[PDB]
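Student: My questions will all concern the structure given below.
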Amino acid sequence: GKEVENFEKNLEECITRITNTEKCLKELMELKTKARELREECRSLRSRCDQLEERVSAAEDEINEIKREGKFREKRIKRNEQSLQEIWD
Amino acid sequence: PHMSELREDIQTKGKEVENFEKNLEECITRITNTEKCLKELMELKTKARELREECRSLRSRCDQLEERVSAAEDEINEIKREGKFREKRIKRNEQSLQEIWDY
Amino acid sequence: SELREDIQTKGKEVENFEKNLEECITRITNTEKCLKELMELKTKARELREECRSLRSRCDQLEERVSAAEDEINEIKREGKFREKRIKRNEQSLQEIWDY
Ligand SMILES: [Cl-]
Ligand SMILES: [Cl-]
């Protein structure tokens, strides 16, 4: 047969092209799970940054308080140095 | 009559061959459209690999920041302790001076 | 007739191919449903790209802030060393006054 041979060839190409397509979808189905994992990886990093930001803000506030206290203690140390300047050589 | 018997088999098998061809064309079209999308979705395999590495990098950056913040917190706590101790000493010196003036 | 027999046999052959073609069309329909489902991943990957872009800028900012905090702590420690020297001198002066 001349035309039957032409159809068998086209059908074989069809089956082959469909089979190759089905293999790719099975491969791409894994990306659904990998995307779920990455979504959770980002969720975790966002909470780690949330915590770091709180800690850094608290540290900044502590540094500002320490600086202010030290300035006012130095005022008192200088006063004490001047008082002793009047008394002991 | 034997012409009509013949015309019928020619038309029957012709209609079957035409329906086949139209259906094969639909098949090829549907397959071609499907192949275009998979080529497009194959890029996501590489993009997911890049994102995995991007997260791996950010986790190590957070690991380092957490160590640095913990060290800074420890230093602040020690500084606060030292300042509390020095405050006790400044107050004692203030009282000693007042005792000299009141003498 | 030999010819009428081959005309019917090649006709039978095409009906068998039509059945196979129908199996194919069903297999392509199932495949098309999956691609529509996987098209959502294109958007999800775009969202994740942006999520990482945001986290990188948050880390950039934290690193600057932590470096600035570290510098401030080092300066405070250095100033405390000098204040300690002064308190100790004042304590020694007072001990000398009260021992006199
Ligand atoms: Cl201090
Ligand atoms: Cl003092």
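The residue numbers of chain C are those assigned by Swiss-Prot, with the residues present covering 53-152 sequentially.
This entry, so its header tells us, was determined using X-ray crystallography, 2.7 Å.
Backbone N, Cα and C atoms are what each Cβ position is placed from, and that goes for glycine too.
Below are the features listed in Swiss-Prot for this protein:
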| type | residues | note |
| --- | --- | --- |
| MUTAGEN | C:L100 to A | Small decrease in localization to stress granules; when associated with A-93 and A-114 |
| MUTAGEN | C:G132 to I | Loss of LINE-1 retrotransposition without affecting RNA-binding; when associated with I-135 and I-142 |
| MUTAGEN | C:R135 to I | Loss of LINE-1 retrotransposition without effect on RNA-binding; when associated with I-132 and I-142 |
| MUTAGEN | C:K137 to A | Loss of LINE-1 retrotransposition with decreased RNA-binding; when associated with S-133, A-140 and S-141 |
| MUTAGEN | C:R141 to S | Loss of LINE-1 retrotransposition with decreased RNA-binding; when associated with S-133, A-137 and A-140 |
| MUTAGEN | C:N142 to I | Loss of LINE-1 retrotransposition without effect on RNA-binding; when associated with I-132 and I-135 |
Student: Of C:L100, C:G132, C:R135, C:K137, C:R141, which mutagenesis positions come close to ligand 1, meaning Cβ under 6 Å from one of its atoms?
Tutor: C:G132, C:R135
Student: When the Cβ positions of the mutagenesis positions C:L100, C:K137, C:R141, C:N142 are compared with the atoms of ligand 2, which fall under 6 Å?
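Tutor: Cβ < 6 Å from ligand 2, in sequence order: C:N142.
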Student: Work out how many Å separate C:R135 (mutagenesis position) and C:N142 (mutagenesis position) at their Cα atoms, rounded off.
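Tutor: One finds 11 Å between the Cα atoms of these residues.
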Student: Taking Cβ atoms only, which of the mutagenesis positions C:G132, C:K137, C:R141 fall under 8 Å from chain B?
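Tutor: Going by the Cβ criterion (under 8 Å to chain B), the qualifying mutagenesis positions are C:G132.
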Student: Among the mutagenesis positions C:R135, C:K137, C:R141, which residue has the largest number of other Cβ atoms within 10 Å of its own Cβ?
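Tutor: Per the Cβ count, the most surrounded site is C:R135.
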Student: Specify the count of other C-beta atoms within 10 Å of the C-beta of C:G132 (mutagenesis position).
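Tutor: Other Cβ atoms found within 10 Å: 18.
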Student: Just how many other Cβ atoms lie inside 10 Å of the Cβ on C:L100 (mutagenesis position)?
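Tutor: I get 22 for this one.
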